[PDB]
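All remarks here apply to the structure that follows.
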Amino acid sequence: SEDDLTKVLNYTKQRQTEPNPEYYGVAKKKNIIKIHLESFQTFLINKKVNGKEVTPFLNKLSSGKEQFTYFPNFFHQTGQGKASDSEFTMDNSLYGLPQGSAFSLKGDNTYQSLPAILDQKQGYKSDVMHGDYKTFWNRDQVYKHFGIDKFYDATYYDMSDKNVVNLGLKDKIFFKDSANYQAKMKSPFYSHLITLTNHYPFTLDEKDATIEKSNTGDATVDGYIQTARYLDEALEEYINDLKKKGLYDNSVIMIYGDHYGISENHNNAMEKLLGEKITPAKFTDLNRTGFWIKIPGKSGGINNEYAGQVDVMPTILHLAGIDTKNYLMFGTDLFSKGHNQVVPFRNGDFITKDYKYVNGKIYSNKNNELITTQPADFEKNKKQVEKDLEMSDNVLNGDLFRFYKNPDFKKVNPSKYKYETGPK
Ligand SMILES: O=P([O-])([O-])OCC(O)CO
Ligand SMILES: [Mn+2]
C-alpha cells in the first residue's frame, strides 16, 4: 500500500513546473472568491437568440478588457458525479471515478486538499455557499475531509416558494445574500459559491425570465437560453455588490462552468441553434466550459492555452506563493511556461492544442477533419492520458493519502469540522 503511494508520487513528479515570476506570490494572503456556473458551456459566449445576447455580462468578461483573463479552450473533466466531480477536481487536482461519484463513495478517504493547504500555509478560512441542503452529494462529510471550515447550505437562506425554483434557491437571491455573508468574514478567506438555477431541465418562471426561449422545439435547449441569461444577470449584480462592499479590487476572483449542460441527446436542436451538425468531434469542442480569473495588480486578457479543471489547484497555489513540490497533483500551473497542454477526459478521450482524440479517432482542431497519419506526440500523449486516469483512480480506490507523510501537509482531523444549521 505504501509502495502504491510511492508509485503515484514518483509518476506525478516529471510534469511539475516552476512558477512564472510575473505571477508567483502576487496574491499572497488575498481573499479568493471562486464562482461555480452550473451547467455552463462557452458556446453561450457571444451567442444571440432572437437578436438578444444570452450572456451579456460574461460576454464583456470574455473580451479580456474587464480585468479578467479568459481561457476559451478550458474543459471540465467530469463524469457521473457532475457538480461533485467538478468540485473534487477543483480542490484536489485529482480525477473523479470512471463510474459513480467520488463524493458519494470516497467521502471518508484522506485528502490533502486546496482549502486545507491555504488554511495551513497562510491562515485562510475556507467556506462553501450553496442554496441546497448539506448532505446532497455527501457534501457535509466530504468537506470535513477537505478541511472546509464553514458550509453555508440552504439553512442559511430563505427557502420559501417565492425564492426557489427547480432544485432549490434562485441564483439572484443566492448571490445577493452570499455577498452579504462574505462582507462579514475575516480576511483572508477562500470562498466558493455554487450556483443552482441553470440546471436540467432548465426551468424558470416567466416572471423571472428576461429573454425569450429559442425555438428549436427541444424543451431542454430552449429553456437553457432563459436560465443561462438569468445566471448571467445574477453574476453581474454579484460583481456590482462586491464593488459596493470593497471586496472586488483586492480579491482573486475565478469563475468556471462545472460541466456541459446539453448532452448529445439534444443534437438535433443544437444543430438548429448553432447552425452546424453536432458530430462527435464538434460535441467534444462543445465541452468547453470556461475559466475566467481576475488577479489584483494584473490586467485581464485572453489566454488560449488548452487546459482542464485539474490545472486550477496548482495555479491558485502558485498565485499565493506556496511551494507545490510535495503535493500529489495531476494538473500544472496555467501561467507557468511549462504548463502541460494535454487535457484528459474521464472516458479516455483527450484534447491538445493541435488535435483531439474522440472514440478512437484523431481530429485536427482546425477543422475537425480526421487525421490519417498519427501526430509525432500521439502515443506519448495517449499513454499520459491513460496513466493519469489509472494513477488518480489508484489514489481514490487505495485511499493512498493514508500513507503519505507529507512534510508540507498537516493531516486533517475531520472530526474538528462541523457545519451548524443556519439562521433561516
Ligand atoms: O451535480 P449537479 O446535478 O450538477 O448539481 C446539483 C446540485 O449541486 C445540487 O445541490
Ligand atoms: Mn452541475
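We number chain A the same way Swiss-Prot does; the residues here are 218-641, in that order.
Determination method: X-ray crystallography, 1.7 Å.
Here the Cβ of each residue, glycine as well, is placed from N, Cα and C on the backbone.
According to DSSP, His416 (mutagenesis position) sits in a coil region rather than a helix or strand. Long-range neighbours of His416 (mutagenesis position) (same chain, six or more residues apart, CB within less than 8 Å of its CB): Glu255, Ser256, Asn383, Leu384, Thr444, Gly478. Residues annotated as substrate binding site in Swiss-Prot: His416.
For the mutagenesis of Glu255 to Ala, Swiss-Prot gives this note: No activity. The structure shown keeps the original residue.
As a published mutagenesis entry, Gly298 to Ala appears in Swiss-Prot alongside the note: Reduced activity. Its Cβ placed at the centre, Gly298 (mutagenesis position) has 24 other Cβ atoms within 10 Å.
DSSP assigns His409 (mutagenesis position) to a strand segment in the three-state reduction. Within 10 Å of the C-beta of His409 (mutagenesis position) we count 23 further C-beta atoms, all protein chains included. According to Swiss-Prot, the mutagenesis experiment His409 to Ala carries this note: Retained activity.
Among the sequence features in Swiss-Prot, the mutagenesis site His416 to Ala is noted as follows: No activity.
Where Swiss-Prot documents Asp475 to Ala as a mutagenesis experiment, the accompanying text is: No activity. Cβ contacts within 10 Å of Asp475 (mutagenesis position), excluding its own Cβ and spanning all protein chains shown: 26. For the recorded site, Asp475 (mutagenesis position), the DSSP three-state label reads coil.
Contact annotation for mutagenesis positions (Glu255, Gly298, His409, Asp475) versus ligand 2: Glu255, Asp475, each with CB under 6 Å from a ligand atom. Taking only the Cα positions, the spacing between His409 (mutagenesis position) and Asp475 (mutagenesis position) is 12 angstrom. Annotation note: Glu255 (mutagenesis position) sits in a coil segment as assigned by DSSP. Cα of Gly298 (mutagenesis position) to Cα of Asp475 (mutagenesis position): a distance of 11 Å.
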